[PDB]
Amino acid sequence: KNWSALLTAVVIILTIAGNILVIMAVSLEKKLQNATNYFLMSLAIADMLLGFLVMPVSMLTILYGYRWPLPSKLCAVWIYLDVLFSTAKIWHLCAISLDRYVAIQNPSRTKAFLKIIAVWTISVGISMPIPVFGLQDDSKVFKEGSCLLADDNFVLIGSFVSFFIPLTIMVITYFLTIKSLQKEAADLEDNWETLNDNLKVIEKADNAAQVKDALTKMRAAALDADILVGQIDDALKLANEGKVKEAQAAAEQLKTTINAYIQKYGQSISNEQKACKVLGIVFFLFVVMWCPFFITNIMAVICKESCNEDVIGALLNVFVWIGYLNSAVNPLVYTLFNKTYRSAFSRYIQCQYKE
Ligand SMILES: CC(C)CCC[C@@H](C)[C@H]1CC[C@H]2[C@@H]3CC=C4C[C@@H](O)CC[C@]4(C)[C@H]3CC[C@]12C
Ligand SMILES: CCCCCCCC/C=C\CCCCCCCC(=O)OC[C@H](O)CO
Ligand SMILES: CCN(CC)C(=O)[C@@H]1C=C2c3cccc4[nH]cc(c34)C[C@H]2N(C)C1
Ligand SMILES: [Mg+2]
């Protein structure tokens, strides 16, 4: 007789319906057809699967006093499905943070799908010892008739390899991606004060030497952010030919072209930083919500005999559901911090599917 199962039934439904909306939005909405959102759909499938396969069986054990209700050889399957989905969710978030950083340092839907299949095939290979060595020995998967990973070596290896190692790569790549966009917003501010300064130099000039010098330093700055460079080179031969006046009215024609490319590359820097902040919330919530479970998991092993393992087991039964609540909160962030997901989720609820 448990009041917990009611509270846990809400978490299964918000998981399933929330993440169905995300899979529907990336499949259907043409504004969301980029590589990041393809990883977020794949993550949503894992969340939905966690709420279909893992979370209802977890609710069932609460209803049988943590005694394993199902057939014994279904224990290792439930432990494999949960760890498979949990390994995929962290290695996806690592693969997003990694893939976005490379993109800043670099200039397809198949390009993304190949990365996603790689992450899933890695997460199948990692989780493989759980049934291979646990369907053979129930000792590794049972503890006083309770289905939990009981093998301490699998817990330790599994905690770092499945959770801590990709977390570290993710928290490094997120920092370096923020530092990359602060450099690119900074480098674009610098070239503005090169271009804006030499447009003021050209309209003060008496002689062809001052315009040719200032057009030369405008072209150099033009090279860091093609139309502008050619337009500048066009005004240079005017200044080389000594046509100062002709050069001076040529360079205020550049001024309408400079604003057009400065505010385009500078809107798109601001869009990435807005997007980086939204993924950061997604990253922050996965670490914080799963941290109590994974730390307790380790202290259960470290103070094996020293600590009250009845209480430490009772803390895990709470903390595993804080992390299950994380499945429900990817799609709420998407509502609150993206107009494209919110508009999509609005139409899907009112049952309009046309874009
Ligand atoms: C909030 C995030 C970042 C971390 C939270 C971890 C907390 C909730 C966990 C991790 C380790 C846990 C402790 C591990 C060991 C023991 C000794 C045991 O005899 C009583 C409970 C007690 C004292 C636990 C209390 C809860 C605990 C402190
Ligand atoms: C060539 C060497 C072969 C030696 C075979 C000895 C068999 C010993 C028995 C059991 C486990 C041994 C292997 C454990 C490897 C774990 C690797 C892994 O990724 O596990 C993750 C964890 O299980 C969840 O996340
Ligand atoms: C309700 C009881 N269940 C369900 C099978 C658990 O104890 C799960 C055990 C896990 C676990 C142990 C040890 C190492 C690990 N790496 C990654 C995970 C992991 C996933 C982690 N899940 C989220 C809970
Ligand atoms: Mg200046």
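First residue shown is number 1, and so on along the chain.
The backbone N, Cα and C atoms fix where each Cβ goes, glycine too.
For the mutagenesis experiment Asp82 to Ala (Swiss-Prot position 155), the note given by Swiss-Prot reads: Abolished binding to serotonin and psilocybin. Annotated serotonin binding site per Swiss-Prot: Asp82, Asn297, in sequence order. For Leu149 to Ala (Swiss-Prot position 229), Swiss-Prot lists a mutagenesis experiment annotated as follows: Strongly increases dissociation of bound lysergic acid diethylamine, without affecting binding affinity. Reduces signaling via arrestins, but has no effect on signaling via the phosphatidylinositol-calcium second messenger system. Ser159 to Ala (Swiss-Prot position 239) appears in Swiss-Prot as a published mutagenesis result, with the remark: Decreased ability to bind serotonin and psilocybin. Record note (Swiss-Prot), mutagenesis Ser162 to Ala (Swiss-Prot position 242): Decreased ability to bind serotonin and psilocybin. The unchanged residue is displayed.
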Shortest C-alpha distance to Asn297 (serotonin binding site) - which of the mutagenesis positions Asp82, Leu149, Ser162: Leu149
Integer Å distance between the CA atoms belonging to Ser162 (mutagenesis position) and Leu149 (mutagenesis position): 14
Gap-flanking C-alpha distance, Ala225-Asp226 [5 residues absent from model], angstrom: 9
Long-range Cβ environment of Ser162 (mutagenesis position), under 8 Å and at least 6 residues apart: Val83, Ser86, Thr87, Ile90, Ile126, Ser127
Sequence-ordered recorded positions from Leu149, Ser159, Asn297 with Cβ under 6 Å of an atom of ligand 2: none
Anchor-to-anchor distance, in angstrom and between Cα atoms, for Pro107 and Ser108 with 7 residues unmodelled between: 14
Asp82 (mutagenesis position) to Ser159 (mutagenesis position) - Cα separation in whole Å: 13
Among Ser159, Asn297, the most crowded of the recorded positions [Cβ within 10 Å]: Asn297
